[PDB]
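Q: Got a structure for you, written out below as structure tokens; questions coming shortly.
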Amino acid sequence: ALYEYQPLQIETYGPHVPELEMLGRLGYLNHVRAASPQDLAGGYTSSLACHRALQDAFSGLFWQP
Amino acid sequence: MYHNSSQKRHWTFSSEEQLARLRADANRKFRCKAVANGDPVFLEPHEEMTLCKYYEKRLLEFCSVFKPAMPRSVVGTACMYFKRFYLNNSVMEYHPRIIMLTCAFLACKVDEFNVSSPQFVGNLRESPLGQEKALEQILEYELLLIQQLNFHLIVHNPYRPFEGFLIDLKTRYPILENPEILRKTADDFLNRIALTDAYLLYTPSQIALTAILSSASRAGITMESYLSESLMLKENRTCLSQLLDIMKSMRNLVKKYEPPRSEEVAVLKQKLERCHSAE
Amino acid sequence: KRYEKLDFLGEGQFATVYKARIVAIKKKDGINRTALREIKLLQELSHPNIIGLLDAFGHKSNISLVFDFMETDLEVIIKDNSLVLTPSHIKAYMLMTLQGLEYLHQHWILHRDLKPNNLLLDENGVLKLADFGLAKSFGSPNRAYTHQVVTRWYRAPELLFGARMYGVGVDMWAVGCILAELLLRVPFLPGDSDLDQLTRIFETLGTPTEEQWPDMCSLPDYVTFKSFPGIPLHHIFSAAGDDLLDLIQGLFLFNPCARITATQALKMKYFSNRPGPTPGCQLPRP
Ligand SMILES: CC(C)c1cnn2c(NCc3ccccc3)cc(N[C@H]3CNC[C@H]3O)nc12
């Protein structure tokens, strides 16, 4: 009856987007605007914007109506 | 997200033939209703398309000179609203001039571009009495537009996918050393793609990628390796061929697009005012 | 339309809600922006722990939103002295809330109005996030934001310090406050003002330093309080296990970035420990 975490599997119909915590490791974050200390203090990072942009770039690229 | 959005599910159509079928059905239904209610006055579907192109350009011009500066997401949402509305409605039942302003109004509301009604209608080149009349018409048609959009208000534009593709190119495709100089041209093609029916036929990611690669080809840069290697399409040959044919079809749509002619626009405009006055 | 109105369910400042046939209908600017927000966001979301917009209909500049009818909410559960909130019940509520929040956040939307009365329960014990009238999409650096979101009792310190840009941390802090209310059966930090809310936060949890919250001083409305030691978490919740204390500490980190996300909270050992979450059919009802 115990709960085991299962990741949410939603098809994106596109290329694989690198994980949120890996973007800085993979060099993506050097091509996005650096977050300000004000934005950082509130919990906003450039990683969020980069991840959202990559997900929207890859969303449904392989899909056909 | 687009991959489970209403735009993908309900407003991305299989072919231009289906779009023409929808528009012709709208024209025929309006003609039938007018005949049942009680002639050369009626417009043909191609004339309706010419008028819709002209009024979409009018909507572009309205959103461009809007003050305060209107975000491009709001403009894209409004233009998509206009396209969707006149997919299933005749310009002789609802005037495109009012409908495009209602599309801009609803889009400003939906994309959280907080603007009050008086400063929305102050952008019109109209007298204050005319501005108030136009505001009343917009408030009357706002619910109608929302109903004709089937309450699908979130519109996925190609702009953010374009930015994400630029990020991915800067990160993972060193062969294209500076993707930034590909922007201005890829934007221009993007705008041309907006004038066609492609937004109702392709995904925003496909549209953005097609614009980027059209800019690359116009730059003499062959980056098919980005598709095959960086996007891992060398595994799925069929997927790569399908994507390449999608891009080719988009380029075909852009190359065969015909801007509306001014003389034809004026004639059809007189005809449309006649249709609205007679009714 | 096709709906017959059976009962009057309530009335707030926004609109009025009726139980109609079962569904619940919520009744110069034009169509209300809050209703448009709910429509646009709920048409793009589909999850068992998010309220579903079945249909919308209206007239002129009025509008009515149709949702599934929900029996009760977490506020009534908390305020009901005749029911015991066992650890399994709390875990189940927490799990459904976090699953809905994980789906919401991965689609880049913040609820921004999380509170026990916005967590509705159906006849099957399925919790759904509701009242998306304050919800907004996040992840856009260009996007403007307002710091006066979330009810004060459940508002995060970054919001109370005037943070314009924020991420899922606001929802996570509200989730921590909801968990604390579930444990204590009373509101955790019931401040009567923003300053009082911040003072109670720093009294119960301690005044954050430059180490627990690096750029906290950069927020606009930041005001330095006294160095409150803060009550240890195991003294506030004396009937909480170490796993639950770890979950609470993660939810109540003053650093919003370090504050656990919905996915990380779901991965927490607390949710995988014994006992398992209560099945929805067996959850308590008022
Ligand atoms: C999605 C939304 C429109 C919805 C769905 N069902 N439902 C109900 N059902 C009954 C009930 C009774 C007590 C507590 C929760 C629920 C009430 C309500 N609003 C009322 C109740 N609390 C103050 C007012 O706002 N809204 C809804």
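For chain C, we keep the numbers from Swiss-Prot: what you see runs 10-30, 37-42, 52-310, in order.
Header lists the method as electron microscopy, 2.0 Å.
Cβ coordinates come from backbone N, Cα and C, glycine included.
Straight from Swiss-Prot, here's the annotation block:
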type: BINDING; residues: C:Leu18, C:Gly19, C:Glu20, C:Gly21, C:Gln22, C:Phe23, C:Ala24, C:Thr25, C:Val26, C:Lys41; note: ATP binding site
type: MUTAGEN; residues: C:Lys41 to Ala; note: Total loss of activity
type: MUTAGEN; residues: C:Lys41 to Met; note: No effect on interaction with HINT1
type: MUTAGEN; residues: C:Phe91 to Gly; note: Enhanced capacity to bind ATP analogs
type: ACT_SITE; residues: C:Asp137; note: active site, proton acceptor
type: MUTAGEN; residues: C:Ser164 to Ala; note: No mitotic repression of transcriptional activity of the reconstituted TFIIH complex
type: MUTAGEN; residues: C:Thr170 to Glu; note: No effect on interaction with HINT1
type: MUTAGEN; residues: C:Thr170 to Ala; note: Total loss of activity. Total loss of transcriptional activity of the reconstituted TFIIH complex
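In the displayed structure, how are the listed features positioned relative to their neighbours?
A: Sequence-distant neighbours of C:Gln22 (ATP binding site) (same chain, 6+ residues apart, CB-CB distance under 8 A): none.
For the recorded site, C:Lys41 (mutagenesis position), the DSSP three-state label reads strand. Within the same chain, residues at least 6 positions away in sequence whose Cβ sits under 8 Å from that of C:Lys41 (mutagenesis position) are C:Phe23, C:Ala24, C:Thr25, C:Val26, C:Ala59, C:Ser88, C:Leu89, C:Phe91.
C:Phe91 (mutagenesis position) carries a strand DSSP state (E or B). Around the Cβ of C:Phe91 (mutagenesis position), a 10 Å sphere holds 21 further Cβ atoms from the protein chains shown.
Within the same chain, residues at least 6 positions away in sequence whose Cβ sits under 8 Å from that of C:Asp137 (active site, proton acceptor) are C:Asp155, C:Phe156, C:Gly157, C:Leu158, C:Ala159, C:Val173, C:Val174, C:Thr175.
C:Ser164 (mutagenesis position): 17 other CB atoms within 10 A of its CB, across all protein chains. In the three-state DSSP reading, C:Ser164 (mutagenesis position) counts as coil.
Sequence-distant neighbours of C:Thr170 (mutagenesis position) (same chain, 6+ residues apart, CB-CB distance under 8 A): C:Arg188.
Under DSSP, C:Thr170 (mutagenesis position) is assigned to coil, being neither helix nor strand in the three-state scheme.
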Q: Applying an 8 Å Cβ threshold (strictly under) against chain A, tell me which of the recorded positions C:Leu18, C:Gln22, C:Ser164 fall inside, in sequence order.
A: C:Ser164
Q: Which recorded positions, if any, among C:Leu18, C:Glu20, C:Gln22, C:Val26, C:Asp137, C:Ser164 have a Cβ under 6 Å from ligand 1, given in order along the chain?
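A: Going through C:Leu18, C:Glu20, C:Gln22, C:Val26, C:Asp137, C:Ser164 in sequence order, those close to ligand 1 turn out to be C:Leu18, C:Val26.
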Q: Between C:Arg30 and C:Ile37 there are 6 residues with no coordinates; how far apart are their CA atoms in Å?
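A: Cα to Cα across the gap: 5 Å.
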Q: Rounded to a whole angstrom, give the Cα distance between C:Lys42 and C:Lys52, which sit at either end of 9 unmodelled residues.
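A: Across the gap, the Cα atoms of C:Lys42 and C:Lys52 sit 18 Å apart.
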Q: Where C:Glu20 (ATP binding site) and C:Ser164 (mutagenesis position) are concerned, what is their Cα separation in Å, rounded?
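A: C:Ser164 (mutagenesis position) has its Cα 34 Å from the Cα of C:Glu20 (ATP binding site).
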Q: If the ATP site is taken as the center of the Cβ atoms of C:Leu18, C:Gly19, C:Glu20, C:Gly21, C:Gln22, C:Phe23, C:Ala24, C:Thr25, C:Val26, C:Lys41, which further residues of that chain fall within 8 Å of it by their Cβ?
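A: Here the non-site neighbours turn out to be C:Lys42.
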Q: Counting only residues 6+ apart in the same chain, whose Cβ is under 8 Å from the Cβ of C:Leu18 (ATP binding site)?
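A: The list for C:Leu18 (ATP binding site) reads C:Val26, C:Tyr27, C:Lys28, C:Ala39, given in order along the sequence.
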Q: How far apart, in angstrom, are the most distant Cα atoms among the ATP-binding residues C:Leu18, C:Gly19, C:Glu20, C:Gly21, C:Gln22, C:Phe23, C:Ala24, C:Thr25, C:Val26, C:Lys41?
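A: Pairwise Cα check on C:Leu18, C:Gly19, C:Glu20, C:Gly21, C:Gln22, C:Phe23, C:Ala24, C:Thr25, C:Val26, C:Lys41 gives a maximum of 14 Å.
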